[PDB]
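Below is one structure, written out as C-alpha cells; comments come after it.
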Amino acid sequence: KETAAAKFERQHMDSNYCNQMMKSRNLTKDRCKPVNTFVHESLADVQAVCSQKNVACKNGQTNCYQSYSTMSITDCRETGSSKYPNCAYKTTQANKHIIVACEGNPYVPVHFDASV
C-alpha cells in the first residue's frame, strides 16, 4: 500500500486527457474527484522543489516550497454536470510555479498545495 510520496506521484506526475488520465491513475475509478493537477516535468525536477523557496502552506504550516521556475501543468476540473459514474473534466494547460508540501527523509513532495 502506498506511501504519501507514492500517492503524490501516482496522482500528480506525468513527465480528453483529464478524463483518461484521472481514470488511468485511479482517481476516478470509484468516485469523481473535483480537481487534480498533473505536472509534466521529470520526477527529479519536481522533487528538487523541496529545497527551493520556503513558503507557508494554504493552511499556515511552513513545510511548503515554491518552484523558482514555472513548470508545464494540466489542471483537471470537474464540470458542473459531472456525476459518478460519468465523471467529466474541463482540461486547462498552463506553465505555472508549483507549491508542494514536503516531508520525510528523503524530504519529498507529499501534497500539491497550489500553482501560481
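The numbering of chain A matches Swiss-Prot: 27-41, 50-150, in order.
If you're wondering, the header gives X-ray crystallography, 1.6 Å.
Cβ atoms here come from the backbone N, Cα and C positions, even for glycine.
If you look up Swiss-Prot, you'll see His38 marked as active site, proton acceptor. The DSSP secondary structure for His38 (mutagenesis position) is helix.
The secondary structure of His145 (mutagenesis position), as reduced to three states from DSSP, is extended strand. Per Swiss-Prot, the feature active site, proton donor maps to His145.
The 10 Å shell around the Cβ of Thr71 (substrate binding site) contains 19 further Cβ atoms across the protein chains shown. Swiss-Prot lists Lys33, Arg36, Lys67, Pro68, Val69, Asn70, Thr71, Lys92, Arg111 with the feature substrate binding site.
Per Swiss-Prot, mutagenesis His38 to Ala is noted as: Loss of activity. If you take the C-beta of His38 (mutagenesis position) and look for same-chain residues 6 or more apart in sequence within under 8 angstroms, you find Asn70, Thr71, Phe72, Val73, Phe146.
Listed in Swiss-Prot is the mutagenesis experiment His145 to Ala, annotated as follows: Loss of activity.
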Query raised in the report: Distance between the CA atoms of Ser41 and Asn50, in Å, given 8 unmodelled residues in between?
Result: 18
Requested in this report: Could you check which of the binding-site residues (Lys33, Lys67, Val69, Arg111) sits closest to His145 (mutagenesis position), going Cα to Cα?
Outcome: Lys33
